[PDB]
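Take a look at the structure below.
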Amino acid sequence: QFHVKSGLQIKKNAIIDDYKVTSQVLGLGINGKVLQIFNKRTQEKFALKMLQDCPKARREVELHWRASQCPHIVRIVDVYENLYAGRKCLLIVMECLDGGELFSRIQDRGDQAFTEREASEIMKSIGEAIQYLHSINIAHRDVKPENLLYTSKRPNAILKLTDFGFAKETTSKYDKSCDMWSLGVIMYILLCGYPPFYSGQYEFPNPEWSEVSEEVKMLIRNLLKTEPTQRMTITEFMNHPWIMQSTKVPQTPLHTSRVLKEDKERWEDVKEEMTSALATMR
Amino acid sequence: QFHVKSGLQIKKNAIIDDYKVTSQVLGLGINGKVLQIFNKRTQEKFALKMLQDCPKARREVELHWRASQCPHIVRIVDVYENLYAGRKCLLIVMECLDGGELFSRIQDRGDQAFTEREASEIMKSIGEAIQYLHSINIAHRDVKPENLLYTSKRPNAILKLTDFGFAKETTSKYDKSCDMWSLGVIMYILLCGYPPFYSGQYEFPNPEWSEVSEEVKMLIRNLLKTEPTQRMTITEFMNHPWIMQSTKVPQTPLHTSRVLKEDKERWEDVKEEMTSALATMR
Amino acid sequence: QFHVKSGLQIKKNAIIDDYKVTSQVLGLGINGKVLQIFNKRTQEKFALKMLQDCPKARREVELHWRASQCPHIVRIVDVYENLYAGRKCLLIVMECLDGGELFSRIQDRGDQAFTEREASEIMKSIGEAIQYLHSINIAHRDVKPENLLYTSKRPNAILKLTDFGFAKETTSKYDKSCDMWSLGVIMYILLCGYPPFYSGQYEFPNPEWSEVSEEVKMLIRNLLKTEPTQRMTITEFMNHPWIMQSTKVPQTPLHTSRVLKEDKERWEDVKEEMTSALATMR
Ligand SMILES: COc1ccc2sc3c(c2c1)NC[C@@H](CN)NC3=O
Ligand SMILES: COc1ccc2sc3c(c2c1)NC[C@@H](CN)NC3=O
Ligand SMILES: COc1ccc2sc3c(c2c1)NC[C@@H](CN)NC3=O
């Protein structure tokens, strides 16, 4: 009848008491690396981000905390303030994710190809995550495809959203629209294997974009509106059939996997271009 | 030889661990309701206010904390920061008070009537509370007669002051005078059954104000000075005989109880008028 | 392979639970006294500073915390926020030091006299302390000779630096140079028994300054540069031989002890003059 979750708690004791810290790096986001780490008690593996600990981070995380309560958002599990170098630091410990960047898992599918229906499901999820955040006044402002990772390597495995180095509180032309834009961008790459390309016209090649119902190409439109306005709100985005169908989407073959294999070098391009497009994007 | 009280402590674990939360509402102050709540361990009843948890509250309470150390001020007992809606919240747990708004207890006295001496004692107490606060640089700025409640329903029961939604630190024409004004207003209503009435002249009717020594009507004056200045300081207020007499005051009958019965509808008027007069009052 | 120290932790429970507080005063620095105090558990003696607890202190200590991890800097051991007077207070508990103000220990040497080599060692240490702080962006801004005290009264005993009422974070003509200046001043008094004297020329009398190698008188120079610039950086200061020699310095007799006995009244002069020179010094 009445339900709360514990507030955020900045543990002061040395993280080394509770965890055994490796040096094996995993992630390499904004500040510092993401080290693998093990829980002495339970003995499971964890992710360790490390922060300077100044007002900024201290709030950035403050949000992640609020965010973790969501499925498709990566869960924070412990937050410590210790003294590293000589520096009031900030170690946030979160569920390690052994799944690889959303896309990096599609180009090792190997067997068969990808599905319009599988694309939905992916997008579908990603949608959710943003919703929640927005639905609590949070703009992620960095929904790149590196920042999406899966829990494990099983195809049942789910993926979550990470790196709040960029999020901001939409408190008290606007803001939480990048998050949409991205989804758009994300969907594109998801279906074909590439984005736009300027600094806006995005064509839809034959060998890829075919009988792919204009209903879909519609979405991508509404989302990509180089406008900040009329960029289909997430609330909106979710409502649109394709998404909330999950399974009522065409089973169409998708070249994307193979496409990605086609020039794995045209990628560290894409990923930077994504950080290019965003980050600055107001 | 050396005496301190524990500092304020923002518990992070779910309040639901330590208390069992009802839904039975009691108070309906500023932010949210005041739910009844029970201590799992001891099993006694408690009051639960709930707050947005932003810098403001976080200090408002910070004061209440300092204030509770007083008898006639309602004691805070636990303060939690949990996550409700999706909202860093702030649950303050305090001694439940089963006594009813100061005045609401006088019009069910039924047996006999009220006493000039009983009025003192009441005022007397209320005085104290303000003192303390002032004596530590705190302006309550909302000493309405709803914000005064008794611990229990026994006539031995004492009353305390509540709702710090309004208090401010008189740190480093002025401020903590409203608190006086109010007392004045409070005394009036206490003796007769009504206040002033404009947006200042306050008459003193026959069937009420009689041989009621001008020494008393004096007080009320000094307090009500539509001035901010020459409004008798509390330090002053306490010194004046009538107050610090408690028992040396005339035993005069007071119609107030009956008066209040006389138009219980002319009341939600009074109470709002009190919030009117105050709140804005600089 | 991976090393951290616990972060700073503001205990909320009454310090009286963990320690038994005396009233025996020891230090009389900036805010309040420094009381002797005993650890109930272990039962050893401790120093207790007490603070108003406002943003300022709360950071001043925040630094001391980071600083204590150093040998020659006095270690903080516990920090409490309790409610004294009626005042959110701040009790910092640190290693008591039974050694007396650096200089106050030299004029009770009695046996023999002081050594150019002993002076080094002293300066040498003091140097270190500053280094660390600087080396983590901290200006002490108050390196007076009262703020240096020894752990015990044994000549093996070491001395440390105290009172961070003045320190500031050199974050993001300048600042952490006073700390140098002082050392200079300190060295002078250390070798002879007096400072400068204006509001700049410092002479070097016969009966004191003799065959005392110009290499030494050089130091003092570079340090005392009434400039803020070309005041020999600490990094620099440490590198200079005399210092990092410890034992390769001449064994020269020093009159300083006797000198100090010579007019112990010309001292509360010196010490204030030191606070004069500093404190304001930008
Ligand atoms: C591997 O398990 C994890 C778990 C959490 C997190 S958070 C995070 C990670 C990362 C990796 N990796 C680096 C980037 C995303 N590429 N940004 C981040 O903050
Ligand atoms: C019933 O036990 C309690 C105990 C504490 C408190 S505080 C508080 C209460 C209230 C009621 N009631 C609502 C108004 C006062 N009318 N404001 C407040 O903050
Ligand atoms: C005796 O054991 C101690 C231990 C720590 C500290 S800190 C401190 C002390 C003092 C004395 N004494 C007063 C002045 C320095 N003279 N300033 C300070 O803050």
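Residue numbering for chain B follows Swiss-Prot, covering 45-216, 239-265, 282-364 in order.
Header lists the method as X-ray crystallography, 3.5 Å.
Including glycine, each Cβ sits where the backbone N, Cα and C put it.
In the three-state DSSP classification, B:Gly76 (ATP binding site) falls within coil. A simple way to gauge crowding: the CB of B:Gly76 (ATP binding site) has 18 other CB atoms within 10 angstroms, across all the protein chains here. The ATP binding site feature in Swiss-Prot is assigned to B:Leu70, B:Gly71, B:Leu72, B:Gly73, B:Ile74, B:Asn75, B:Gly76, B:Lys77, B:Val78, B:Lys93.
Around B:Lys93 (mutagenesis position), taking its Cβ as the centre, 26 other Cβ atoms fall within 10 Å, counting all chains. Among the mutagenesis experiments that Swiss-Prot reports, B:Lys93 to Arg is described with the note: Kinase defective mutant, abolishes activity.
Summarising the annotation, Swiss-Prot assigns staurosporine binding site to B:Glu139, B:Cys140, B:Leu141. Residue environment of B:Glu139 (staurosporine binding site) contains 16 other Cβ atoms, counted within 10 Å of its Cβ in all protein chains.
Reduced to three states, the DSSP call for B:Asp186 (active site, proton acceptor) is coil. Per Swiss-Prot, active site, proton acceptor is recorded for B:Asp186.
For B:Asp207 to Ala, Swiss-Prot lists a mutagenesis experiment annotated as follows: Kinase defective mutant, abolishes activity. Mapped onto three states, the DSSP output places B:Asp207 (mutagenesis position) in coil.
Here Swiss-Prot notes a mutagenesis experiment, B:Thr334 to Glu, with the remark: Mimicks phosphorylation state and constitutive protein kinase activity; when associated with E-222. Secondary structure from DSSP puts B:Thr334 (mutagenesis position) in coil.
Mutagenesis annotation in Swiss-Prot: B:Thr334 to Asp or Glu, described as Mimicks phosphorylation state, leading to elevated basal kinase activity; the structure shown retains the original residue. Using a 10 Å Cβ-Cβ cutoff, B:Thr334 (mutagenesis position) registers 18 neighbours.
A mutagenesis experiment is reported in Swiss-Prot for this position, B:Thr334 to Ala, and the note states: Slight decrease in kinase activity.
Quoted from Swiss-Prot, the note on mutagenesis experiment B:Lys353 to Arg is: Induces decreased sumoylation and increase in protein kinase activity. Every protein chain shown contributes to the tally, and the Cβ of B:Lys353 (mutagenesis position) ends up with 14 other Cβ atoms within 10 Å.
In three-state terms derived from DSSP, B:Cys140 (staurosporine binding site) belongs to neither a helical nor a strand segment and is classed as coil.
Sorting the binding-site residues B:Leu70, B:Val78 by the number of other Cβ atoms within 10 Å puts B:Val78 first. Highlighted in sequence order, B:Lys89, B:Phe90, B:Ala91, B:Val118, B:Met138, B:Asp142, B:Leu193, B:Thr195 have their Cβ within 8 Å of the centre of the Cβ atoms of B:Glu139, B:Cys140, B:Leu141, the residues recorded for staurosporine, and are not part of that set. The two recorded residues, B:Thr334 (mutagenesis position) and B:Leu70 (ATP binding site), have Cα atoms 35 Å apart. Using B:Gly76 (ATP binding site) as the reference Cα, a 10 A cut-off selects none from the recorded positions B:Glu139, B:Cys140, B:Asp186. Looking only at Cα atoms, B:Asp186 (active site, proton acceptor) sits nearest to B:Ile74 among the recorded positions B:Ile74, B:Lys93, B:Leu141. Excluding the listed site residues B:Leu70, B:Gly71, B:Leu72, B:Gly73, B:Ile74, B:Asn75, B:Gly76, B:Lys77, B:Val78, B:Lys93, the same chain places B:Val69, B:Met94 with Cβ atoms within 8 Å of the centre of the ATP site Cβ atoms.
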